[PDB]
Amino acid sequence: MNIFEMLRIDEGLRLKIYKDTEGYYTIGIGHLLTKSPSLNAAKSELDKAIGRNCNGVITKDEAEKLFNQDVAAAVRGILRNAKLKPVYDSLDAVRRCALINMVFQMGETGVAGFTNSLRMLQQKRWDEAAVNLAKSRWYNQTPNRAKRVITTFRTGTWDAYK
Ligand SMILES: [Cl-]
Ligand SMILES: [Cl-]
Ligand SMILES: [K+]
Ligand code: NA
């Protein structure tokens, strides 16, 4: 298991524009297009992202390309963030994937606001961190996914994805 396989499980793969769990137009493997309620705006974002007139439809290779870019952007985001980078650097390879997963889903700024959870993770207080992480809108809105990510943080294993 690796970050690509992990996020592929959590995000799915859909080749037509669809609405994510927040009601936002998305495509591929969790590629957020826009928060605009306009499908035309989402179609314009898609064509810009792919570099052709897609009419709301892409290929798997195109989906995978956006996914590679988006995973990299999540990791870049962490490394450039003053609150996330020290936690990331303190973690093992498996728990780093849990943090990347959270940033992929909710963005750099949003995960950086989990100040108390991040401190617990830095302190390697894994059970305490797991408890704190669940006291969140994130957990309540996407509980099965949050439970998987939280188990990854608690254990440093892939048991929730195996
Ligand atoms: Cl709560
Ligand atoms: Cl869920
Ligand atoms: K297609
Ligand atoms: Na999704």
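Cβ atoms are placed via backbone N, Cα and C, with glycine included.
According to DSSP, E11 (mutagenesis position) sits within a helical segment. For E11 (mutagenesis position), the Cβ neighbour count at a 10 Å cut-off comes to 20, with all displayed protein chains included. Per Swiss-Prot, the feature active site, proton donor/acceptor maps to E11 (among others); the stated evidence is experimental evidence.
Using a 10 Å Cβ-Cβ cutoff, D20 (mutagenesis position) registers 17 neighbours. The feature active site, proton donor/acceptor is assigned by Swiss-Prot to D20 (among others), with experimental evidence given as support.
The substrate binding site annotation in Swiss-Prot covers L32, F104, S117, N132. In the three-state DSSP scheme, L32 (substrate binding site) is classed as strand. Within the same chain, the residues at least 6 positions away from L32 (substrate binding site) whose Cβ sits under 8 Å from its Cβ are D20, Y24, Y25, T26, listed in sequence order.
Experimental mutagenesis is annotated in Swiss-Prot for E11 to N, with the remark: Loss of 84% of enzymatic activity.
Listed in Swiss-Prot as a mutagenesis experiment, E11 to A, F, H, M or N is described as follows: Complete loss of enzymatic activity.
Record note (Swiss-Prot), mutagenesis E11 to Q: Complete loss of activity. The unchanged residue is displayed.
Under its mutagenesis annotations, Swiss-Prot gives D20 to C the following note: Nearly no effet on specific enzymatic activity.
Under the three-state DSSP scheme, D20 (mutagenesis position) falls in the coil class. For the mutagenesis of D20 to A, N, S or T, Swiss-Prot gives this note: Complete loss of enzymatic activity. The structure shown keeps the original residue.
Under the heading of mutagenesis, Swiss-Prot lists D20 to E or Q and annotates it as follows: Loss of 99% of enzymatic activity.
What Swiss-Prot says about the mutagenesis result for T26 to E is this: Complete loss of activity at neutral pH; covalently bound substrate. In the three-state DSSP assignment, the secondary structure recorded for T26 (mutagenesis position) is strand.
What Swiss-Prot says about the mutagenesis result for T26 to H is this: Facilitates transglycosylation more effectively than hydrolysis; covalently bound substrate.
Within the same chain, residues at least six positions away from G30 (mutagenesis position) with a Cβ under 8 Å of its Cβ are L7, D10, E11, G12, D20, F67, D70, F104, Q105. The annotation that Swiss-Prot gives for the mutagenesis experiment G30 to F reads: Almost complete loss of enzymatic activity. The enzyme is destabilized by 1.5 kcal/mol.
Looking at Swiss-Prot, you'll find the mutagenesis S117 to I noted as follows: 500-fold decrease in enzymatic activity. According to DSSP, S117 (mutagenesis position) sits within a helical segment.
On its own chain, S117 (mutagenesis position) has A129, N132, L133 as residues at least 6 apart in sequence with a Cβ closer than 8 Å to its own Cβ. In Swiss-Prot, a published mutagenesis experiment is listed as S117 to F, annotated 10-fold decrease in enzymatic activity.
One mutagenesis experiment named in Swiss-Prot is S117 to V, and its note says 50-fold decrease in enzymatic activity.
Experimental mutagenesis is annotated in Swiss-Prot for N132 to M or F, with the remark: 2-fold decrease in enzymatic activity. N132 (mutagenesis position) falls within a helix when secondary structure is assigned with DSSP. When Cβ atoms from all protein chains are considered, those within 10 Å of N132 (mutagenesis position) total 18, not counting its own.
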